[PDB]
Structures are given as C-alpha cells and as structure tokens.
Amino acid sequence: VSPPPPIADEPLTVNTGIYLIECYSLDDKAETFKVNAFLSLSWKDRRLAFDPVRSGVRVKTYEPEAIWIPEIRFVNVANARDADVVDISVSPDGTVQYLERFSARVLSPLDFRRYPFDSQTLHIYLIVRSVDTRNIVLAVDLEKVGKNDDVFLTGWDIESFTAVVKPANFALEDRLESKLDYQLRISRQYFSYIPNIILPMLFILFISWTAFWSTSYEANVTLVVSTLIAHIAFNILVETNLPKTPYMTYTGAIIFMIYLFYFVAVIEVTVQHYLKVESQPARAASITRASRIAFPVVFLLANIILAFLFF
Amino acid sequence: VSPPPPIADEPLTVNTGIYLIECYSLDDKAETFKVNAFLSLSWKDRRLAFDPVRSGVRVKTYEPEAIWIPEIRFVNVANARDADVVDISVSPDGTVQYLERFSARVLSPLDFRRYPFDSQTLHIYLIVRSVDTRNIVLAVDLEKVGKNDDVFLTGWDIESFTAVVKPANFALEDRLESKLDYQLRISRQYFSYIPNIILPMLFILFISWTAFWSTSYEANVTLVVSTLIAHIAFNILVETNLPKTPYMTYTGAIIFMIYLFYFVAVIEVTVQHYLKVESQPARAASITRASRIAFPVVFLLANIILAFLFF
Amino acid sequence: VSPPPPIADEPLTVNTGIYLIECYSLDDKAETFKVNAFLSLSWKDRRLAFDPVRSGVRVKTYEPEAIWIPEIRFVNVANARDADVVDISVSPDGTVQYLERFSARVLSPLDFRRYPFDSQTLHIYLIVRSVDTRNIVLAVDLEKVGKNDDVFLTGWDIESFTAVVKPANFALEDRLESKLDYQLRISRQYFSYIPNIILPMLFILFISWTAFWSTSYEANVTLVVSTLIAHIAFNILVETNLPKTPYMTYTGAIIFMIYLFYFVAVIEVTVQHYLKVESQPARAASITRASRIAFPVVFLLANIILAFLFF
Amino acid sequence: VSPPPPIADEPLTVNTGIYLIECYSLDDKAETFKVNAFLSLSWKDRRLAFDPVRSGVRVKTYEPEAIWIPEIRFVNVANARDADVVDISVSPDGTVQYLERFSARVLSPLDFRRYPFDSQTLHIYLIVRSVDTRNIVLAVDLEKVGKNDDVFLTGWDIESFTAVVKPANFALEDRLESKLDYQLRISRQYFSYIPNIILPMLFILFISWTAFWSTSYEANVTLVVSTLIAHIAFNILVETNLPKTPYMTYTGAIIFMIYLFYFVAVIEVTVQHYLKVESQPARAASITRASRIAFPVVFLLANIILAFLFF
Amino acid sequence: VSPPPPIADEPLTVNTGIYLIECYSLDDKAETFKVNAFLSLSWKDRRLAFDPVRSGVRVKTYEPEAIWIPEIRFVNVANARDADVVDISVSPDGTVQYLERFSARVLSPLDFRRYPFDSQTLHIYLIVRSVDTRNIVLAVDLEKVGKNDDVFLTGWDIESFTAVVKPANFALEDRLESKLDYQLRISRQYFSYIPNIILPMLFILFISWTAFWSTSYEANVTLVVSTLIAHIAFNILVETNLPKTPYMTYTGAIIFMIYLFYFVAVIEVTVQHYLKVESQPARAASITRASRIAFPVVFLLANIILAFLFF
Ligand SMILES: [Cl-]
Ligand SMILES: [Cl-]
Ligand SMILES: [Cl-]
Ligand SMILES: [Cl-]
Ligand SMILES: [Cl-]
Ligand SMILES: [Cl-]
Ligand SMILES: [Cl-]
Ligand code: NA
Ligand code: NA
Ligand code: NA
Ligand code: NA
Ligand code: NA
Ligand code: NA
C-alpha cells in the first residue's frame, strides 16, 4: 500500500492527539519516565472515500494491514513503544480516524538547579518521516489532547499536558521530518525533604555550635567531629537520589557550604584549646563569645545569598 | 469480524469476572503490584447460534481468530497484560463463554498516613471502548469473581477481593467507555516493625536520657550525640522502604518528633555544664532533676496526641 | 481439534512428570525461585491409534498443531512458563508421549522461624482444567519425576524432589480442576552465618561486658554505646536479607534480646557512676561484681530458653 | 532470494551509515551504553533495475521479504538489536536504499586511569558475513553518519560521532567478514566530584592535621581515628561507582595515598604521647612542630607527583 | 521432516563448534555469566545430496524450515538461548553446514576458596536428544572452536576456551542424550583488592596495636573499638560481593581471624587498666611490652598457616 496521492503539490497532514492514562516511574537519576496513553491519528485518504447511500454504512472499519497507515514514531524513547490498535474508522469523504493505546519509557532531561523546589517540563516528541511519493506534516487536534483525572506521579504535582501546535519541520538524511512537541509540566512535592533531610541536617549543625558554650576541648572535638560524620551521611544520602550534574544544585550548594561551617568550627575549637594551654584563656574567651553570634549570623546571611542566587 | 448486531437500540453487555491465582511483588515505593489471574468474559452473539439436533454438539469451541471478541483492557497497568486464552465455548443461543489466564503489573496508589499500621484498597480497572456499529457495556458475574486460598502477599493480610457491580460509563474521545472497579482489600502485618524499628529506636532514646543521672559533660555529650546518630540511621532505614509523600506518615511523625527530644537533651546537657562551670550546680541540679520527669512525661503525652491525630 | 472421546463416563488421565535440570535464584525476600526442567505428559487418544503392520512405523511423531494436547498450567507461577516442545510420540494403541523443556519463576512461600537453621518445602503445582466434552484428571508417572545430579541451589542443600501422587480434584468456576503437588525439599547451609554474623555479634557484646571490670564511666559509656551501634549495623544487615514476617525468627529473637542486654549494661554503667559520685563506691562495687556473673549467666540461660522454644 | 550476481570477480559493497537519535544509560561498572539510532544501508542489485519511462515510477518501494537484504549485525552487542524497517527504495539502476531504526545495548570497555577527569571512545562495530555465492564488503557513506543535536549522556560531554571509513576485512570460520568501526567520543563532566568527593575528603584530612596543634592524646586519637573512618566511607562510596580495574585509577591513587597520611599521623600522635609520659615533652614538641610543615608539604608534593604520572 | 535415515545401525554424528564473540556480566553471587557466540553445526543428510554437474551449483543454500535440523540445546542455561540463523549450506555429498549467532545467560558454579586469588572453569554444555527413528551423537570440530581477540571479562583474565572432544552419552527418560563440555578457563585480577580492601584492613588493625604504647585506657578503648567498627564495615563490604558458601574463603578466613585479634587486644587493654587501678602497673607493663611483639608475631605466623592451608 502506497500513501494517499496528492491533489496539488500540498503535503499530507496527519492530525495527532495524546491522551495520558497512566503516568509513572519518573527516575530522577536516569531522567526517564514511563507513560501509558492513547495516540489518535487522522488523515484524508480519497482512495478510501465511499457513498453512504450506495454502501449502506455511515463509517467503514478497517484492519491495519488493509489500508495505508503513517509510520509515526517517538523521538525520545529508549525502545519502540508497545502499541495495540484500538480502532480504525473511515468516513465517507475518506477521513481516516486511527486510535491506539501505547506504553513507552520516555527519555526527557531534568534541571536539578532548584532541587527539591524544582519544576520540570517533560517532553514527548511525535515524529513522521516523509516518503518519496509524498511529504507528511504533523498537526495537533486539541480536542484529542488531554489526561485522565486519576493520573498521578509519586512525589510530583501534575500541572498541565499541552502540545506545541506548530511542528518542527526539518530535513534528516535528505527527507522531511515533521516533529511535534507534547509537554507535561510537573512540580516537585518538596514537603518530605523538610522533616527528612533539611531539618535533621540543621539540628546536627546547631548541635555542633554548642561547643561555643564549652571549654572542654575533648567534648568539643566529639561534638563537631560526630555531627560532621552525620552531615557526610546526609550528603551521601542526597547524592544517591540525584544524578551527576555539571552545575550546582540548591541542596548541593547548602550541603557543601555546611562543610565550610564545620571546618571553621574545628579551627575555632583548636584555637580556643591552643590559647588555653598557652595560659591565654581571656583571648580564647573573646573568640568563643564572638563565634556564638558570628556562626548563626554568617549562616543566615550566606543562606539568604544562596536562596537569592537560586530563586 | 464486526461486533454482534443489536436487536433494539440496546448496548452489548459483556459479563466479566476476575479470579486471583497469584498475588505478588507489592512495591510500596512504586505503588505497583503484580497479579496472575483468570479473566472470564461472556456475551451474546446471535450470529454464532446453532441446532443441538442438526449439529450434534451441545457447545462449539472456537479459536480467538474465528469469532468476534471484545477488546477488553486494564486502565491502571504499566504495559499490556500477558494473556493466554484458556477456553472459548459457544452455546447454540450464541452465548459465548471466554476464559483467559493473564499476568500484569497493576499501578494502584497507596495511603501511607498510618504506616506501618495502614490498610489499602488495591484497584484493578477493567475497560471496554464502544465501537461505531454498537455501544459496549460491562457487567459483573459475581459467580466468576474470587481468589485462590493459597493467595499470599508477603508482609500483608489479604482481606477481600470484590467488584463494584455498576460500571462507570463515560465518554472519552467521542466514544462510550465502560469501566469496572475490582477491589483487593489488604492490611499491613506491622509485627516485624515493633522488634526491628520501633523498640530499638525507643531503646537508644531511653539510653540518651541516662545523661539526666550524670554530671560528666564529656560522657553526656557521647551519650546524646551517639544515640542521635543511631536515630539518623533508623530514619534513613525507614525512608528507603517508603516513597516521598506530600503528607506526614505516622512513623515519620514519631521519628521527626524524636529529633526535637535529642535537640532539647543537648540543650539540657549544655545548660547543666555551663551552670556547673559558672559555680551554680544547685540551679543545674534543679534543671536535671526536672528533666528526669519532664522528658518521659512530654514524650508519653506527645505520642498520645500523635496516636490520637493519626488513628 | 477436540479432546479424546470417552469410552464410558471415565475421565481422561494425563500422566505427568517433572525432571529438574537447573535450579537457581532462590530470592528469600520475594519467596521466589527459578526452575529449568523437563515436563513430560502422556495420555491415550484412540483417534490417533494405528496398525504397526499396515503403517510400517512403530511410532508416529506429530507436531503440536497436528494433534490435541492438554492445556497444562502451573498454579504458583509469576507468568506463563517459557516452554519449547522437545518430542511428541504416538504408540500404535494411541498412547501419546509428550515432552517439553520449560523455565519458570515459581512463587513458593518460606518459613523463616528457624532462620538460618531452617528447612523448606518448595512447591510446583501442576494443573489442568476440564473441558465441556470431557473431564481431565492428572496422574504422576514416578519414573519421569527426578532431578539432575549437578542441580545446585547457592546457599542450600537439595534434599529431595518428589510428587504427591494423588491429585487435588476440585471445582473452580463450575469446572473440574486437577491439581498435582511437586515438592522440592531444601535445607539452608547455615555455615557462613557463624563467622559472618553470629560470632562477630557475640564478640562486640562480650566487648561491652568489659565495662564490668572498669570504674571509668567515660570509657564504659564509649564501650557499651559503640558496641550497641555495631549491633544495630548487624540487625540492619540481617533484616535486609529477610522479608517482613508476622512472627519472630530465631535470629530476630536473639538480635532483639541482645538490645535488652545493652540497655541493662547502660543502666549498670549509670548506677555505678551515680553511686561513685554519691561517695558510695562500696555499693557500686557489689553491683559491678554481681554483673560480671549475672550478665553471662542470664545470657546463656535466655539463649537455652530461645533454642528450646524454636527447635 | 539469493545475493546480487557479480559482474566481474568484484565483491558487493554495502554502503552504511549510523545517525544517533538517543544515547543513554552509560553503566561505568558494566562498560555498557544504550543506543537508539537510524541504520542506513545501500547496495546495487542489477536484478531490481527498471526503466523509469516504461514503469512510470521514479523509485520502487519494496517490503523486506520481497527482495534480498544483507545480514548486517553488530559485534559488541549484548543481544541482537531491536530494529524496525522505516523504508526500502530502489532507484532505476538497481541502487537499493534501506533505512531502519534500531535500539541496542552496546558493550564497549572504558579506561578509568584518569577518573573522574577521563575521556572515552565508545565503539559500535558493524559487521557483514560473506556468502558462498559472493563476498560482501562494507563501506561508509559519510553523509548518512551523524547525531541529533538533543543527544545527551548524563554526566558526559558528547564530543564527536565519526566512522573509520576503511573496514577491517578478515576471515572467520573460512568466510570473509567486513567490520566497520563507529566511534563516539565522550569526556566526563568532573564538576560534581569536586564538591561531593574531593573537597569533603580534603576537609576531613585537614581536620585530622589539627592534632599537630594539640597535646591532648585522647582528643588527637578521636580526631585522626574519626576522620579516617569518614575517609573509609568515601573510599567505599567511590569503589561502588567504579568496576574492579587491574590498574590504579587517579582517584584510587589519591584515596590510597591518604591512608598512609592517616597512618603516619597516628604514629606521630602515639610518639608524641609516649615521649610526654616518658617526661621528654621537648623532643615531642620538636616532632609535632615539624609535622605541622611536613604533613602539608609532603601531601602537596606527592599529589604533584601523582598528577604528573597520571596526566 | 524426519531425521536422515541410517545406512547401517550407526548413530548420526552432529559436529559442533562454539566461537565466542562477546563475554560479559559474570555475576559472582549468582554464579551466572552472559555469552554472545557463534554456534556451528555439521551433519550428513544423504537425502539432500546432489550432482554438481546436473544442478550447476557447487553448494545449495536452504532456509531452516526447508530441511531437517537437529534440536540442539544448552544444559546450564537460565532460559532458551536467543538465536538467529546466519547460514545453512549443503555440499553435493549431503554434508550440511549450519551457523547461528546466539546469546544466553549461562549458569556455572564458582569455587571461592582462594578468593580473590581464585581461578575458575566456566562450562557451556551442548546437548542433543535422540529420536525414535535414530540416535544422535555430538562431536567437536576443533577448527570451529575459538574466541575473538577483543573478548574481555571485567575483573578477569581469560586463559583458554577449549572443548572436551568425547561426549557424555547417557540415558534420560528412556532416550539417549549426547552432552558436550565447552570450558572457558578464567583467573581473577586480584590487583584492586590490595589497595581497596587488604591494605586498608591491615592499616586499621595496625592502628589498634598503637594501644600497646599507651597507658591511657580511654584512648585505648577509642583506638581498638573504632578500628573494630571499620573492620566490621570491611567484612560487610566483602560479603556483599560474595555468595553464601558452605566453606571458608581465603579472605573470609583472614577477616574472621582479625576479629580474634581485636578481641584479645580489648582483653589486653582491660587487663592493663584493671592492674593499674589495683596499683600493680609493673605487671601491666610486662603484659603491654610482651603484646608489642606477640600481636605482630602471632598475626604473621597465623597468616603463613592460612596461606599454606589455602594455597
Ligand atoms: Cl516509538
Ligand atoms: Cl532543515
Ligand atoms: Cl522530502
Ligand atoms: Cl491491559
Ligand atoms: Cl504456566
Ligand atoms: Cl546486532
Ligand atoms: Cl539453548
Ligand atoms: Na497499513
Ligand atoms: Na477476534
Ligand atoms: Na494441539
Ligand atoms: Na529479504
Ligand atoms: Na527444520
Ligand atoms: Na571517645
């Protein structure tokens, strides 16, 4: 079967639509997400046109093998989508209405700069390659683009599912390619990060600062060193849930900065002890009293600077 | 093959049933579970009807390709179910009795608010899309809905497997869809959480409280800081087995609250030492003696408040 | 093709056999194991019977499509088995001899009460569903039930592979079902648990008991608290290799009991220090001297009680 | 269908091309990467040649079954590629233009010597096995070799995708094999390693060196031993992300060398304490004062030597 | 299609060969490895014999369906191999030359006694089951047994790939089975274990021995207990990479023995402190001075004994 013959030198418009049924397994590290959706296709094939009076039927149902169907692919998929044809209906004017249900693992990169207070735009790229007989162009049928109400993505708020109506027409290996962009806007549910990572990390840091109210070097060493080890555990815990980025993330920035706070606290604890041994506790006391105000103030200001730079 | 022609303007009723054989791999983080079950289908096709006397046979067995079979799908599946037709029997009134054995990874969300003392309702949504010739409606044959006695779900008690008899008939992409809800009620076996997480977590917390019977700041610092690190390990252990929720879980609430108890214990340990150095041990003694009663009382009352709010 | 017509009202006996070739991947947490075996089937089809003199051949070889073959399934499988027909041989009397090689992931629950000194009975349930024309009953051909000598299951001793010769005949969805039970008896190789978990766990516990020969509260706090953290690591290590059980395991019981021993050791260490500060070291000495005998004696007796209750 | 008959004793040239669409899942430990690309093939089949005037058509489109297609395979793949034919076009002179879209898990070894400042050359080996009728040779059509702009590999910078135009023609099992080498040059994004591994590792090492400003053996023991445990955690973290190499990696060298620095710091801390107890603190002071300069100087010089040897 | 008819009562010899192309994913815990290789088969079918003069052709190429092909299987595979026929060539005398490219996950047990200085013999068992008409025997064509030069197994040195030329002919379910043994000899690249596990483990042990040059019980307790916890981390790290063995491994023996060294070091540290408190430091000094020589000497001798027993 050959594609529909053109009337004039016009290309064949294949109207598309994606209706999300299931959205799952957004792998942050792999920047992949799995989708289960309806893919609707519509085009005019004048060769399939019929008279409703003569034939008796209002619409004709065909099997995929029986008629010409456009070779529609996804750009950003790991493997070819798992699809099952639901219906093929032909109107008297030759307007074919195709519907299939598919599942695919979509590969869409994520921007972790504002993690875990980040928002993303997941993409689903529909593509058609033009044939030698005729050029094929994709279009969006806005009435057949949507999502089920029950569609949920664990740890994410699904904002919108829309399509960029004008396709990206380009040439690949001396043939026209018509690419459509389907955008699923999501925003992370940062809630859990607050009692699980952020507050426990702040608590251990604040515990290290109690060494500014102690003259016992042995106890101070235990305070700052133990809490630093807990901070290392939280840093390792955070980087397991995230991929290796060529940029600094919001959480990554905070975590890294906190290391400097532990390092300077060790220096303060060392200086205080050296001075006490040197029989200069008055100078040591001035440094410790200053540190009680300096450490929280510098921490608060540095965080304001970070939050400003990131948001 | 086209669907059965209607007598009047009535829709085609496809009687359904699901008999669970195997139930496994309930992934709490992924909110997925695997199922192996029998799917029974029954509908009337007057075109397949035949003579007992003339034909000789009581029932006719057909191969799936030979006759019209409704395109029955699952809504909440990752991929198309793995199915193998077991039997197709036609009565001579044209009543078709279809049976297939399938396996699928069902995507059903879970409510972790009361974890690990939570109960869930897993869903299996059966769906049929109406054709242009005729509208297809699903029905429940209660005699063909059940589960095997041997059906076990590791770490869960299987309560019931029932079906919501009235389908959710709606329009999707200008076509009628008949959706049925199959509900598998389960309840978590919380037993293991008590000797593995809850009691060990209480033991380390109670060990930190021994600092209220010690004047040794160095020993108290070691007691409260070490036990806090063990509590961090238990917090990390718990959040690995659970997904990131936009709400607080029962275990999550307790674990988070315990951090505040460690933080105030550090403050007490610090205050006590500062006062002793300041040659005010009488005031420090009053604070330590009060803490011996305050810490367990406030812990007990706060837990009563949490248990009340959650259950 | 229809099933063999009955002479009298007798059911069709399908003689079965399973010969294990490969046995692997016993997942303790998932209570699954993978199998690669031969499945032999034999039944009489009088319609396929022939004269050896007239036909010339002693046996006729058929392709699966050519003749009626019983729909044999496994009850406790995740998905339908991966099978490849090896041979189909028909004797002159119509006795069909079918052989296929299959692989499947069998779902069989395990009893962890005596872990790691536990033994299990893995099950493989063969099943046939009766047809409308005739009832099908399964039988065991003991000469075609066995296992290869090289069959090994990492960390397990394969004891026996036998079949319960009398089938469990029952009705499921108004049709007879003939179920056969194939039992693979295994026993865990507990050896590795001794130098890897049990002895290291005892060593750290015995190290904590050295605090009964020390008056240094600071050193005792470090001894009991550090060893308790190592015990937590061993508890976490053990529960990762095991699934969540609604009962107590042997190892689980020991591990949990050891927490109580650490808790009482902390109390002893606290009491001793409080008394010393109170200028009552004579009373503290009596308590410490008693603890030197009490702790190992109570530990030995409690373990005898546990071993008695569990074995 | 037999291959195209030769004019003279010349071999059949199959012009090839690979256009990368998706590049993902580079597993460092497994030395595997997944690819989704276009595979273009072109050869002359004089038997398929036609007159454009007589036939009417400029090009003829065939189904794969209809014509002879060369058996093209990948050398370094885990399993046979997942492919779907896109187009087969025959020119009047018999020049066949084949295009397929495929996905495969490519097995290409990596050189970790300079990790995480390493660059790699991933290989994709195309191969054709000669037939008895004729010898088949592969060629590169440089116009059909490329990559999509959006092609991204998490944690890597994609440098180039080129093909070694001259094939490696050799004999395997007494038949000619024509092998082509497609090279994907990548370079690691080392950025994240600096705030996540390198700096935290340096911070804990520098913290251990504060013991050179302390006379408190108990505090020094806590400083050097605790920081060493954190260094062990970083060593374990690094070797999980890497495979077992029969050579030393850059990061591996640094990490190993740092152990020696901790070991000598323990010796210094021990020597200092022994001398103080021996009532020789003047000699101990000379050793500690020297260590303050020796440790950072030897660390800086040793790192210069390592960086020189590795880069 | 039936097998080739015998001349005399001789069995049908199927000459085999395996040429390794890709060797990957050797899972130590699962005792599995993946293979991608060429499988060559050759047998004489007199029914396919032809005259080169009359037919014109020197060799005839057939499709697998057209002629009788022996049912060749692998014994030690997880699932049936993924195979794709490359060529089938028939010589005038009826000598068929079959070649296929396959991939399979081979299940071959490993001996960990000498780990990580162990060598293994991986097996690939080829098997053919005799038919009722004729008995089939396997043979090795040594000219078609080999491996590609580029064949690499991460963390292993590939020594040789040879075949045991004489098959293991036996009866299984009253039919002859001809089994061939293909052996891939490998030896572990132990290099990485030295700077990653062995030396760091020795360093922490040697650090614990510094307590023999200290009289500070509090510092000694910190030294021996902290290093013991690091040794536990290395023991856990080692047992994750290894399966549970009913025997002791070389590394397992060393690791276990080191626990005894830590235990006796705790006893020494305890005895020394008890004696000092008892105002007997002269006796304590004798014990500590002896331990300085005893501990390294006993460690060196015990390791010589272990190395002797294991190698
Ligand atoms: Cl696709
Ligand atoms: Cl363009
Ligand atoms: Cl074009
Ligand atoms: Cl489905
Ligand atoms: Cl099955
Ligand atoms: Cl391939
Ligand atoms: Cl096989
Ligand atoms: Na078509
Ligand atoms: Na059908
Ligand atoms: Na059949
Ligand atoms: Na072809
Ligand atoms: Na064949
Ligand atoms: Na300490």
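Residues 47-357, in that order, are what chain D shows, numbered as in Swiss-Prot.
If you check the header, you will see the structure was determined by X-ray crystallography, 3.2 Å.
Every residue gets a Cβ built from N, Cα and C, even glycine.
Counting only residues at least six positions away in the same chain, no Cβ atom sits under 8 Å from the Cβ of D:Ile244 (mutagenesis position). Quoted from Swiss-Prot for the published mutagenesis D:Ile244 to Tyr: Marked gain of function, with a ten-fold shift of the proton dose-response curve towards lower concentrations.
As a published mutagenesis entry, D:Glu264 to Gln or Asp appears in Swiss-Prot alongside the note: Decreases binding affinity of TBA. In this structure, D:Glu264 (mutagenesis position) is part of a helix by DSSP.
Remark: D:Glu264 (mutagenesis position) has no non-local neighbours by Cβ distance under 8 Å and separation of at least 6 in sequence. Under mutagenesis, Swiss-Prot gives D:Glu264 to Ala with this note: Decreases cation selectivity. Decreases the binding affinity of TEA and TBA. Nearly abolishes block by Cd(2+).
Looking at Swiss-Prot, the entry for mutagenesis of D:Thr268 to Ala says: Increases the binding affinity of TBA. Weakens block by Cd(2+). Under 8 Å, Cβ to Cβ, and six or more positions away along its own chain, D:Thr268 (mutagenesis position) finds no residue.
Take the CB of D:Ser272 (mutagenesis position) and look out to 10 A: across all protein chains shown you find 21 other CB atoms. One entry in Swiss-Prot concerns the mutagenesis experiment D:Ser272 to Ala. Its note says: Increases the binding affinity of TBA.
Swiss-Prot documents D:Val284 to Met as a published mutagenesis change and attaches the note Displays an increased sensitivity to propofol but not to desflurane. For D:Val284 (mutagenesis position), the same-chain residues 6+ apart in sequence whose C-beta sits under 8 angstroms from its C-beta are D:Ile243, D:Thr297, D:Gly298, D:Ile301.
Here the Cβ of D:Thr297 (mutagenesis position) has 25 other Cβ atoms within 10 Å, regardless of which shown protein chain they belong to. A mutagenesis experiment is reported in Swiss-Prot for this position, D:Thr297 to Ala, and the note states: Marked gain of function, with a ten-fold shift of the proton dose-response curve towards lower concentrations. Also shows slower apparent rate constants for activation and deactivation. Displays an increased sensitivity to propofol but a decreased sensitivity to desflurane.
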Of these mutagenesis positions, D:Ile244, D:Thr268, D:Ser272, D:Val284, D:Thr297, which are close to chain A by the rule of a Cβ under 8 Å away? D:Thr268, D:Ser272
Which mutagenesis positions among D:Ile244, D:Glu264, D:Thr268, D:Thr297 have a Cβ sitting under 8 Å from any chain E Cβ? D:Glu264, D:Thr268
Return one of helix, strand or coil for D:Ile244 (mutagenesis position), based on DSSP. helix
